[PDB]
Amino acid sequence: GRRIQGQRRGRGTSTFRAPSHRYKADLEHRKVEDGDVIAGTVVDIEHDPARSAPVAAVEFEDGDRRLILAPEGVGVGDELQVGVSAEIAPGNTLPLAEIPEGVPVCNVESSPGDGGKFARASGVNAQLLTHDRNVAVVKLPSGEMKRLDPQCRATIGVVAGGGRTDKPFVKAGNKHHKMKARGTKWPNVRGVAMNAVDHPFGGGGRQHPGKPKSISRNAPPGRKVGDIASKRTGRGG
RNA sequence: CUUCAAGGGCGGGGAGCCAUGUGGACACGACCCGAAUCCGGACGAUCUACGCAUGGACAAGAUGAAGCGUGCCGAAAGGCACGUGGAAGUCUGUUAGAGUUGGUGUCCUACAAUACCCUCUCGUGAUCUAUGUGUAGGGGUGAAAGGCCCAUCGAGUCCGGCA
RNA sequence: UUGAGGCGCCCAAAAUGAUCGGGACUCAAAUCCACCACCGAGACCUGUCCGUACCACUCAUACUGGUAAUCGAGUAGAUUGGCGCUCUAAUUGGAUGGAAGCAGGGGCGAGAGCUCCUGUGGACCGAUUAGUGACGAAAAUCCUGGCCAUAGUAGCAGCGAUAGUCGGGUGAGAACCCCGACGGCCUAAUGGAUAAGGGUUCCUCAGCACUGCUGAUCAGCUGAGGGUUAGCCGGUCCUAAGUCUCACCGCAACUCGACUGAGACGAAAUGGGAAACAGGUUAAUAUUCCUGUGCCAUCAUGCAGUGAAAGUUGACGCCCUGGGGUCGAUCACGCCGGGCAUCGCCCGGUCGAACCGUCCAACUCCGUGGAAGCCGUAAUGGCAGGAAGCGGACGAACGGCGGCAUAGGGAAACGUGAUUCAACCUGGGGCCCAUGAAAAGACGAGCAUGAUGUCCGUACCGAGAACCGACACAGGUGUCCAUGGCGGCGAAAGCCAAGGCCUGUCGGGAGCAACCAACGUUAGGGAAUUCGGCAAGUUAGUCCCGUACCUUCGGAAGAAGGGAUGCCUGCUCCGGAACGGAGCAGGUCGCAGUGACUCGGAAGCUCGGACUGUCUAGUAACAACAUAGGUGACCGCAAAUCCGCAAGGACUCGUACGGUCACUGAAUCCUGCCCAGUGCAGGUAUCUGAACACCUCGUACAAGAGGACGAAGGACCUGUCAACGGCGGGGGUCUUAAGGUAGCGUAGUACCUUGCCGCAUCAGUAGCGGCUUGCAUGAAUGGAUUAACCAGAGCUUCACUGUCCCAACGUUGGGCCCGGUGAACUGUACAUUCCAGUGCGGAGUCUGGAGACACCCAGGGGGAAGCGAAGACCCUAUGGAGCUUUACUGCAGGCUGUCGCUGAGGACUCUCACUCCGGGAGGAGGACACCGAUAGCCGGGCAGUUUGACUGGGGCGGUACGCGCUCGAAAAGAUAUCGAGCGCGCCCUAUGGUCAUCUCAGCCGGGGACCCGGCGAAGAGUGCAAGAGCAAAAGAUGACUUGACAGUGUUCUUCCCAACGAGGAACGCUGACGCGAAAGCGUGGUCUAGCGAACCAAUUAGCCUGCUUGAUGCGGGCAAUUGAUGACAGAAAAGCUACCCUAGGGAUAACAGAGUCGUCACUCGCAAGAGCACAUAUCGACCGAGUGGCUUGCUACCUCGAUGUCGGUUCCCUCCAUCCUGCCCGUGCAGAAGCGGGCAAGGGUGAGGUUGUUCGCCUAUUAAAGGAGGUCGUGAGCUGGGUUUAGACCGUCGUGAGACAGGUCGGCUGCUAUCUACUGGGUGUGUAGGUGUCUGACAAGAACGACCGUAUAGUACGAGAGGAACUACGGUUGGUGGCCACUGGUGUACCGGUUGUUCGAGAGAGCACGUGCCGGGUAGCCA
Ligand SMILES: COC(=O)[C@@]12OC[C@]34[C@H]([C@@H](O)[C@@H]1O)[C@@]1(C)CC(=O)C(O)=C(C)[C@@H]1C[C@H]3OC(=O)[C@H](OC(=O)/C=C(\C)C(C)C)[C@@H]24
Ligand SMILES: [Cl-]
Ligand SMILES: [Cl-]
Ligand SMILES: [Cl-]
Ligand SMILES: [Cl-]
Ligand SMILES: [K+]
Ligand SMILES: [Mg+2]
Ligand SMILES: [Mg+2]
Ligand SMILES: [Mg+2]
Ligand SMILES: [Mg+2]
Ligand SMILES: [Mg+2]
Ligand SMILES: [Mg+2]
Ligand SMILES: [Mg+2]
Ligand SMILES: [Mg+2]
Ligand SMILES: [Mg+2]
Ligand SMILES: [Mg+2]
Ligand SMILES: [Mg+2]
Ligand SMILES: [Mg+2]
Ligand SMILES: [Mg+2]
Ligand SMILES: [Mg+2]
Ligand SMILES: [Mg+2]
Ligand SMILES: [Mg+2]
Ligand SMILES: [Mg+2]
Ligand SMILES: [Mg+2]
Ligand SMILES: [Mg+2]
Ligand SMILES: [Mg+2]
Ligand SMILES: [Mg+2]
Ligand SMILES: [Mg+2]
Ligand SMILES: [Mg+2]
Ligand SMILES: [Mg+2]
Ligand SMILES: [Mg+2]
Ligand SMILES: [Mg+2]
Ligand SMILES: [Mg+2]
Ligand SMILES: [Mg+2]
Ligand SMILES: [Mg+2]
Ligand SMILES: [Mg+2]
Ligand SMILES: [Mg+2]
Ligand SMILES: [Mg+2]
Ligand SMILES: [Mg+2]
Ligand SMILES: [Mg+2]
Ligand SMILES: [Mg+2]
Ligand SMILES: [Mg+2]
Ligand SMILES: [Mg+2]
Ligand SMILES: [Mg+2]
Ligand SMILES: [Mg+2]
Ligand SMILES: [Mg+2]
Ligand SMILES: [Mg+2]
Ligand SMILES: [Mg+2]
Ligand SMILES: [Mg+2]
Ligand SMILES: [Mg+2]
Ligand SMILES: [Mg+2]
Ligand SMILES: [Mg+2]
Ligand SMILES: [Mg+2]
Ligand SMILES: [Mg+2]
Ligand SMILES: [Mg+2]
Ligand SMILES: [Mg+2]
Ligand code: NA
Ligand code: NA
Ligand code: NA
Ligand code: NA
Ligand code: NA
Ligand code: NA
Ligand code: NA
Ligand code: NA
Ligand code: NA
Ligand code: NA
Ligand code: NA
Ligand code: NA
Ligand code: NA
Ligand code: NA
Ligand code: NA
Ligand code: NA
Ligand code: NA
Ligand code: NA
Ligand code: NA
Ligand code: NA
Ligand code: NA
Ligand code: NA
Ligand code: NA
Ligand SMILES: [Sr+2]
Ligand SMILES: [Sr+2]
Ligand SMILES: [Sr+2]
Ligand SMILES: [Sr+2]
Ligand SMILES: [Sr+2]
Ligand SMILES: [Sr+2]
Ligand SMILES: [Sr+2]
Ligand SMILES: [Sr+2]
Ligand SMILES: [Sr+2]
Ligand SMILES: [Sr+2]
Ligand SMILES: [Sr+2]
Ligand SMILES: [Sr+2]
Ligand SMILES: [Sr+2]
Ligand SMILES: [Sr+2]
Ligand SMILES: [Sr+2]
Ligand SMILES: [Sr+2]
Ligand SMILES: [Sr+2]
Ligand SMILES: [Sr+2]
Ligand SMILES: [Sr+2]
Ligand SMILES: [Sr+2]
Ligand SMILES: [Sr+2]
Ligand SMILES: [Sr+2]
Ligand SMILES: [Sr+2]
Ligand SMILES: [Sr+2]
Ligand SMILES: [Sr+2]
Ligand SMILES: [Sr+2]
Ligand SMILES: [Sr+2]
Ligand SMILES: [Sr+2]
Ligand SMILES: [Sr+2]
Ligand SMILES: [Sr+2]
Ligand SMILES: [Sr+2]
Ligand SMILES: [Sr+2]
Ligand SMILES: [Sr+2]
Ligand SMILES: [Sr+2]
Ligand SMILES: [Sr+2]
Ligand SMILES: [Sr+2]
Ligand SMILES: [Sr+2]
Ligand SMILES: [Sr+2]
Ligand SMILES: [Sr+2]
Ligand SMILES: [Sr+2]
Ligand SMILES: [Sr+2]
Ligand SMILES: [Sr+2]
Ligand SMILES: [Sr+2]
Ligand SMILES: [Sr+2]
Ligand SMILES: [Sr+2]
Ligand SMILES: [Sr+2]
Ligand SMILES: [Sr+2]
Ligand SMILES: [Sr+2]
Ligand SMILES: [Sr+2]
Ligand SMILES: [Sr+2]
Ligand SMILES: [Sr+2]
Ligand SMILES: [Sr+2]
Ligand SMILES: [Sr+2]
Ligand SMILES: [Sr+2]
């Protein structure tokens, strides 16, 4: 047949790419040697085209203008501290060791000094639970207990822009606009509505899949469609 | 040669070798033309699909969302009236522009290898559009019709494989 | 009275014109019995000649003689002699006293062909012999070129742009070249400036051979000259999506490839950007030249200045809105000029830039001030954290103001105020799950004077003739002018300026016919039309009143329905005002006041999809795609998913409120049951599970064999259906897990089926409601429901109408005639046909007849199975391609073990390789991971292929695909069909072999076991089909035995004849045996079925052999046994295609024709039976005999290089088996009305409701509303509703692609007539100069058909009820021909009214599509 849509994706053509040239900043944490004497004042609160959540413009003590991931409640004029012995205030970045247990945290690092990987979407938060000299157990937004290094930096508080998923898109045009700002080809034509040549579920006199939808993990790209390695399907049982 | 044995098979009392013509056979293009393929390397996004960059376009009218206001009633929460406001993949619209339902009209050696006329649809949006730019052939692109990729597509075009 | 024979008669119906070939024939020109004489082949006889064969003579196949009664046709094909062409060679010739070639002509040869003469030509040409070969054409939808008919034919008309006319000019020539006048056309374009693209097309002069839809003196044509001038307009510079180069790395390699660096490129209308305005000038340039004035940058000098870089700018989305404000437009008034002349109105102008200077609203801010309720807006809003008010800092226009300007421009005047105000300036508000460039540059940061400011573009077109589309193409092609006037809501219509044009480039003529394209008007009726209101029409703008069901409360809604609408006089209200809006009173005209133009028809029921949106560029716009919403799945990021061979990369400036992979498809109510199969995932004691390493055997080693351990995977267990999917049969469980819950239901799903009931209609296969056992409904394969929406499917009502009854008249362009220009399709030939026949069964050409004087014009298209396309349907080919899958075989990819990288101390620690994070220090991880290699599993993701044959086409079914028997089979042998009956793919250690003894079925008699006797040629038994063989046996019993043995042949069979393997049989020999006294019998079973190649393996016995050589291992071979190919003389092998493609076939199907006629229709014979009695008024079984060619079927003759489908329609002819009408006979005939029958085809046989229907059902009329043929008449006539392409849905089936003789929505209709045919019109010739009048061979007719009513008559008849006829009248209906006094239509003749706009008003006119609209309408033509 012909290569399926998921195969055209990896080629990285214009249609499947993200409008990077229209994106503001790659939100990473500031690189401090040691100490704490790094503080800044929030100049502006901007809209980030990349994640739909707001982003805070901060100017530091050493005169560095960089955008940072905005938590809830952080406004213009406010002072945020970054360092080891930073004040345990919402919006401050300090390693997981220094942050007390049972406190909601965002922009958590994987390997210490990477700039933040986990809990970065609108209104989400990671929960810090257990402490040790070796490990800091953080409960990520998916409900998974991630065992992390205590030297991994994290910003205190939940991410701003919460409850975005609550209000519906209502009309196709609103989805259109959102998708034109992301790295996604939209709209989605069902495989079952295509020809046999185009997709494993294409063909027939009526629209139904050919074989069962639950595909094996070992399936090759071109065949791996539908329910990928499903442990189960349905709602009941 | 096979064989206790027997019986069988093949060969045996000197004609061949070479040359020229000619009949016929096999491989090769194989008396000549005749078709849909398959494969290789190249040339195409001046058409068209989808994306991107930078620009441009949308008479006039209708309907009157939220919010705000004033008056009245109420302890209050509020409610009602009027006004204000001017929302909308909103309506009418041959505005510009886009599209193409019916006539199965005209044309059908055409004006035209997709045209003409009337009728019809959309027309502030998932809108239309110019230019620049990207994606290339078992690959693109596809709101999916096997649609489109320069009058070429259930696998483009050119030349080669090839007689 | 009865029998037999001969000929004839009845029985006896078919479609364009009857037939024995025709004429025609009757003591024959018939038939039968005899007879006589003739005609009539290429046969037969005969003269001569020829070829061939043979004989004699001969070197001869050279002559000559002879023989053929026993030689003389021939496709494919075998054999043989010869003709002609090119060039070579030897030998030998011809030619300027005329070669070859060509044209016409003479002679020879059976012929291929040879040769001569005359003319032409003007330089080469032969012959014989031996060679050479790019050596011979009527054909291939053959190739190239040329040419004819077609034909002086089509086109030069059709487009909302209908364009011209009269004079004159120039010229050899003028409809179209130029001037004037008159008349028109274009208004977002037909005007102005440009981008791209073109490329000299621009200007001048000279031209007409080319080009130009005719002509041309003209030109975008031909030729020659000429023409594009820049510091300040673009390029140039900057950066955008992004591109390239270099380096680096990959790659076998590169002109290849991703990342990372560096550099460069990347914007001419339309991103950013230092600077120019006014006028004049040329045939052609112009912010470029010239005049005037101005500005920018750099640099030099001089003065100033020490500031200098922070900041600002460049620099930015969509929606609403205020303020400032120019041009324009309009109003007032004044001046200048023009126009008009019943008025005094109308038009044009009244100018003046860049720049320099100056003014500043908005915003922001400061001082003052002191609001507790005030300030403020179009709106939001603002404030003791300090409102209003007052003063102030900062600060805008492409704007005002002054200069510029005793510049420029104007014939002149050379204005002033106003309103609305594009540009431009500056603010306020709102929206985003959308957040709306960058860089160079500028500012920040003065002034003089002088210098420099190079390079590239610059013409013209920019389109119904300069671009793309082969064209001077009705197509396509971006930007700015969006503010010219009236009009009106308007960038709308209509009209008109400025400007442009008469080049959407052939004309002239005919009241101008038919016919066609566009269109106007049609009385009465009003959808009767049609699949369907298709087409057309109706409605319409604005204000007032008023407005249902339902609803998601938004909507429905402009629901529906009703009223109003002009002009004139004078006014009121809102507002600063408008040349803005809203109203009032009085008067007044028309048929009509949104008077033209512009401008919705309305309502209801149902199906689908919720909605806006998307789509098959070019037959599908839809119910299909998308969508929000719903849901499931995967993944913590060193992720999941995806791309790359690699280096690397998308997602990702992303992180679960994420984004990947799928399904369902808004909201609302819901979404049952099943985990057996399949799929996915988890688990797993045990079983199974590869390679490496390890152990055993083996080999001096190795191959090799076995074991041990055992990963993923599998077995097994569990989870899971919003995962593929399933939800029945039976009974009061069974398959295979469950056994259909809510709902919905004759559905776009229901076969039956037009289901039943109801609604509605005269009538309703439709539609809607209800019922509903549902062939075969049903829950995210989503069920139900639903307001709103729709160029979606169906139905009903009101309104409207030429859709129809039923057609008419008119308008414009064609059409017809003339001038000019000038194709194409098509063509084997011949061709004046017609009716029949025949023929490969569908003939202009054959046969027989009939008809037919030639030529030409116009026509509509009957025929040429017309022209167009090597049929898409169907089959076939060891054809192709796309697609599917649990087809065959493989290839990527994923998972997993093992080896290398890889290190220290069956579970563990470490750090040093290696990986990742961190800028770094250092941190995480770590011998793992990555990578290289190998092994096992999964693996249509991808590739190559296969998927047979037979067959009354193919599929399905079957196997007549290898074998045996009987019959078919025609008394030797051979013999077919999907011919009839039926078998074999073994079985047996005895059921084989021999010998001895013996005789069986069945029956009878004596004591179904057993015993004795008799009869008993064979019916018993003999393994199994059938046919055949057998009695001291081939059967039975008994005993002994293993010949069912080894080896090698002969022959027949397999395969008649007649080649062919395996297999088989009969018959021998050699060896060894068994039995018997012996002869002898035993090469399996009495005979005919019970079977298998090569390659490879295993097995048996002996031997041969392996590369210099010996030993060992392991191999190669001679002979033979076993293992299977049943498609059985042997491939390892599944499907779909409607997305399709090719080669062919009428070798083969679908239509139709043709044959047949079982079927169908009709008839006839006999006449049981009943009809109260009565066969025969009427009905009529069984059986028998037929005719037709309307049904169906059969066959495969005709066509697959195409004979267009069903139904319908329109128009013509016919048949009779007669429905009516006429004339008749019978009656169970009183009458009336009927029933049955006969003759008869003249005429008629109609309108409607459902359905595509044919058919049929139904309604009302009727004299009756008959049937059938003409290629199921009729698509070069129409329609396109059904069938039957490509799109889609439902049900069913399928794992799937996809299918269905199921349903459903959508889905294209080519061509200029050569021949023939006919309808009409002419010109010639014949009869043989004229005028007028006739005749009538023949030809056509339906010219007429039918009904009702009155008198007869309430009469005959009949108890009555009821109720006729002859005849005479009047009318109606259908058809026919003609005519227009009358009625009616038309009447773009004409007259009137009136809306808009333009000519100033008036008068009088143009335009509004070929009349703006409305009213009336003569002639004519018409019903
Ligand atoms: C121009 O068309 C033809 O001539 C055809 O003749 C009648 C016909 C055919 C063919 O004869 C022939 O090809 C049938 C008569 C042949 C037949 O056997 C059969 O069963 C049917 C169904 C035919 C009817 C008609 O069918 C056409 O498709 C077929 O039409 C076509 O095949 C095609 C046409 C009109 C064009 C698309 C080429 C007809
Ligand atoms: Cl999303
Ligand atoms: Cl000869
Ligand atoms: Cl330019
Ligand atoms: Cl404001
Ligand atoms: K045919
Ligand atoms: Mg980041
Ligand atoms: Mg996008
Ligand atoms: Mg979808
Ligand atoms: Mg499809
Ligand atoms: Mg596939
Ligand atoms: Mg579906
Ligand atoms: Mg489905
Ligand atoms: Mg382009
Ligand atoms: Mg309002
Ligand atoms: Mg399809
Ligand atoms: Mg010689
Ligand atoms: Mg020749
Ligand atoms: Mg020939
Ligand atoms: Mg002609
Ligand atoms: Mg005109
Ligand atoms: Mg000239
Ligand atoms: Mg032209
Ligand atoms: Mg009428
Ligand atoms: Mg219509
Ligand atoms: Mg007032
Ligand atoms: Mg229906
Ligand atoms: Mg829709
Ligand atoms: Mg289409
Ligand atoms: Mg549509
Ligand atoms: Mg969804
Ligand atoms: Mg759908
Ligand atoms: Mg019904
Ligand atoms: Mg369910
Ligand atoms: Mg063919
Ligand atoms: Mg194939
Ligand atoms: Mg790294
Ligand atoms: Mg395949
Ligand atoms: Mg076959
Ligand atoms: Mg015989
Ligand atoms: Mg084999
Ligand atoms: Mg063996
Ligand atoms: Mg065979
Ligand atoms: Mg055989
Ligand atoms: Mg074909
Ligand atoms: Mg045939
Ligand atoms: Mg025909
Ligand atoms: Mg009769
Ligand atoms: Mg008749
Ligand atoms: Mg009808
Ligand atoms: Mg027919
Ligand atoms: Mg015809
Ligand atoms: Mg036709
Ligand atoms: Mg025609
Ligand atoms: Mg239909
Ligand atoms: Mg249909
Ligand atoms: Na091939
Ligand atoms: Na393109
Ligand atoms: Na309101
Ligand atoms: Na159209
Ligand atoms: Na290809
Ligand atoms: Na022959
Ligand atoms: Na002309
Ligand atoms: Na100024
Ligand atoms: Na819309
Ligand atoms: Na199951
Ligand atoms: Na079902
Ligand atoms: Na629509
Ligand atoms: Na008409
Ligand atoms: Na004809
Ligand atoms: Na194909
Ligand atoms: Na086969
Ligand atoms: Na044999
Ligand atoms: Na018959
Ligand atoms: Na028909
Ligand atoms: Na008759
Ligand atoms: Na026919
Ligand atoms: Na037809
Ligand atoms: Na047609
Ligand atoms: Sr980083
Ligand atoms: Sr990061
Ligand atoms: Sr499918
Ligand atoms: Sr459930
Ligand atoms: Sr392009
Ligand atoms: Sr508007
Ligand atoms: Sr149509
Ligand atoms: Sr036309
Ligand atoms: Sr066409
Ligand atoms: Sr029309
Ligand atoms: Sr509209
Ligand atoms: Sr809209
Ligand atoms: Sr070739
Ligand atoms: Sr008769
Ligand atoms: Sr002869
Ligand atoms: Sr002969
Ligand atoms: Sr030749
Ligand atoms: Sr030549
Ligand atoms: Sr010619
Ligand atoms: Sr004309
Ligand atoms: Sr122009
Ligand atoms: Sr001339
Ligand atoms: Sr010119
Ligand atoms: Sr550049
Ligand atoms: Sr520019
Ligand atoms: Sr204003
Ligand atoms: Sr045009
Ligand atoms: Sr067009
Ligand atoms: Sr004018
Ligand atoms: Sr012309
Ligand atoms: Sr009239
Ligand atoms: Sr109707
Ligand atoms: Sr009304
Ligand atoms: Sr399109
Ligand atoms: Sr729903
Ligand atoms: Sr299961
Ligand atoms: Sr039930
Ligand atoms: Sr004849
Ligand atoms: Sr004609
Ligand atoms: Sr058949
Ligand atoms: Sr025997
Ligand atoms: Sr199958
Ligand atoms: Sr289909
Ligand atoms: Sr009668
Ligand atoms: Sr009807
Ligand atoms: Sr029929
Ligand atoms: Sr029927
Ligand atoms: Sr007929
Ligand atoms: Sr149709
Ligand atoms: Sr049907
Ligand atoms: Sr069907
Ligand atoms: Sr004569
Ligand atoms: Sr009476
Ligand atoms: Sr007119």
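Note that chain A is numbered according to Swiss-Prot, with residues 2-238 shown in order.
If you check the header, you will see the structure was determined by X-ray crystallography, 2.8 Å.
Here the Cβ of each residue, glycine as well, is placed from N, Cα and C on the backbone.
With a cut-off of 8 Å between CB atoms and residues at least 6 apart in sequence, the same chain places A:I5, A:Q6, A:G192, A:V226 near A:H200 (mutagenesis position), listed in sequence order. Secondary structure from DSSP puts A:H200 (mutagenesis position) in coil. Mutagenesis annotation in Swiss-Prot: A:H200 to A or G, described as No incorporation into translating E.coli polysomes; ribosomes assemble normally. Significantly reduced translational activity; the structure shown retains the original residue.
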